[PDB]
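K.L.:
Pasting a structure below so you can have a look.
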Amino acid sequence: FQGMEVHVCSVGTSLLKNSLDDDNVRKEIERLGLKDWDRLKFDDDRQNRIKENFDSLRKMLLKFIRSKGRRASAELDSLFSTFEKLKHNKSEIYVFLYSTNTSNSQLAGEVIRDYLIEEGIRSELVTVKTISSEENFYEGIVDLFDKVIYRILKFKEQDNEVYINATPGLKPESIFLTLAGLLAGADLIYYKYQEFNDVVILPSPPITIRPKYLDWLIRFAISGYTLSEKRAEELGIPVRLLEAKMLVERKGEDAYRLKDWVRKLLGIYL
Amino acid sequence: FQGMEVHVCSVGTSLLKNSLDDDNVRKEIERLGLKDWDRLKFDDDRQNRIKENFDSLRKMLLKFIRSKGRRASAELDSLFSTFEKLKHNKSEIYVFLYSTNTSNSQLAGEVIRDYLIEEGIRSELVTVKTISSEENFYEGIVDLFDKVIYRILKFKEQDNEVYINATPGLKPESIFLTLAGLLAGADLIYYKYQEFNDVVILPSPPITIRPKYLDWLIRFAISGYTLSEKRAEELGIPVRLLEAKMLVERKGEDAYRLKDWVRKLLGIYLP
Ligand SMILES: [Mg+2]
Ligand SMILES: [Mg+2]
């Protein structure tokens with residue numbers, strides 16, 4: 001599509017936590033022993049309870065939102081407040097949500113997506129990999145490029161505006177989303193402060209990779225993603241500088257390998 | 001100075017919250033009705049109770065850290081874990097802390113600074129404006145430029161490495177610190193996940209303002225910070241484009257004003 005106002009938003013579990021204010025919901029949640037379903041980790045066996053009762057829980061959460069309104073969740077509150085601030089009309093909006101492949105997050109995500117659609121706002125939910133260690137953190141970043149950042153690219157190529165809602169989600173993820181999102185051409189970043197109940201447009205300077213580094217990185221790609229130290233020397237690529245910035249890693253002992261996430265980043269410019 | 005490993009870190013109040021585990025601290029804080037001192041808002045009259053008892057509370061908190069270790073606060077836990085990961089030695093480190101000009105935050109900041117110093121790590125604490133509304137948000141950003149980002153510029157000009165600790169602090173501020181910090185030449189951004197007790201280096205690509213925007217912004221600046229529509233046209237500046245990205249604002253009958261924070265940003269690229 002073209003000419004749309006696209007909002008990109010991570011999915012947290014404030015909806016799950018907030019819903020416990022409703023006695024009906026709480027009762028059912030207690031019957032299932034899911035009192036802290038908003039905090040369940042990816043490997044908690046109680047995720048399977050959510051999964052086995054997904055349809056029932058979804059419909060129940062939809063009832064909760066319908067009655068509660070935007071304050072039902074941090075996603076909804078920040079989204080609707082920002083539509084009003086920037087004067088985005090329902091018929092113009094596309095809400096792009098992403099959650100981890102975990103039952104509790106996926107439930108929040110499907111409910112939020114389905115409610116937006118009920119309200120006349122086009123919405124899509126994508127699923128990304130769980131980050132649970134330093135090693136799989138970078139695998140998660142790679143997946144965010146594939147599932148989210150590259151979609152931002154495509155939205156911009158199709159002549160849409162893109163607004164990043166930084167309100168929900170874990171800090172390190174929102175920092176990445178803001179950074180890579182801006183490099184991919186996102187227009188503005190925004191954040192709703194609950195403290196003073198107001199939406200702020202965060203400074204959104206249009207940015208790009210420094211030209212010298214982009215040049216060096218492209219040489220790396222063009223030549224091969226893993227390069228001997230000599231080959232890299234012939235190309236004028238300052239490997240030790242790139243290593244210090246954690247863009248490449250020594251693979252003993254001739255070789256330097258461009259990190260997977262940096263390859264994805266290059267995709268923005270190729 | 002030169003050749004140091006400089007860590008830039010915002011100051012939160014996890015220290016205050018964690019210290020309630022110390023019976024001596026907890027009973028004294030209860031005496032002052034400060035059980036919620038970690039969440040005290042900027043305009044709470046009780047901030048003055050912290051101020052009036054600042055030196056006493058500072059020593060009590062120092063005793064707590066001395067006994068508790070790095071887990072006393074998110075700052076200390078993330079800093080010390082990262083020194084170990086990156087192999088930074090105490091003699092090489094400079095910890096640049098910044099807190100708001102509020103009693104509770106400044107208390108946490110001075111205690112953390114003083115503790116680091118006791119352990120042989122050079123440290124400095126600077127104070128920034130409180131953000132409490134959308135209007136004063138941008139005044140806060142401007143102050144972060146003057147107090148923090150411009151110091152990163154100077155650390156880099158004096159041949160030091162700069163590492164941004166994104167662990168503590170409110171999300172929006174950490175996002176700004178990361179962006180402007182990288183633009184100013186910071187080397188790496190890092191974050192300790194408490195959940196799995198490990199420090200990750202966040203992706204830290206070397207970045208700059210897009211060239212055509214930087215050109216437009218510089219043309220704007222050298223001509224004047226508030227420009228008529230007519231003059232902006234003659235300079236070839238697409239003011240509506242800049243307005244849409246919230247870099248300039250329409251003022252008066254026919255003028256466009258470069259936002260204060262954008263003027264500070266340009267300071268990175270001009271002298
Ligand atoms: Mg407002
Ligand atoms: Mg590790």
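All residue numbers here begin at 1 and follow the chain in the order shown.
Cβ atoms are placed via backbone N, Cα and C, with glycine included.
Dumping what Swiss-Prot says about this protein:
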| type | residues | note |
| --- | --- | --- |
| MUTAGEN | B:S14 to A (Swiss-Prot position 11) | 32-fold decrease in kcat for degradation of cA4 |
| MUTAGEN | B:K171 to A (Swiss-Prot position 168) | No degradation of cA4 |
K.L.:
What kind of secondary structure is B:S14 (mutagenesis position) part of, going by DSSP in three states?
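P.N.:
Helix, per DSSP.
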K.L.:
Please report how many Å separate the Cα atom of B:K171 (mutagenesis position) from that of B:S14 (mutagenesis position), as a whole number.
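P.N.:
With the alpha carbons as reference points, the distance is 15 Å.
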K.L.:
Near B:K171 (mutagenesis position), how many other Cβ atoms are within 10 Å of its Cβ?
P.N.:
21
K.L.:
If you draw a 10 Å sphere around the Cβ of B:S14 (mutagenesis position), how many other Cβ atoms fall inside it, taking every protein chain shown into account?
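P.N.:
The Cβ of B:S14 (mutagenesis position) has 20 Cβ neighbours within 10 Å.
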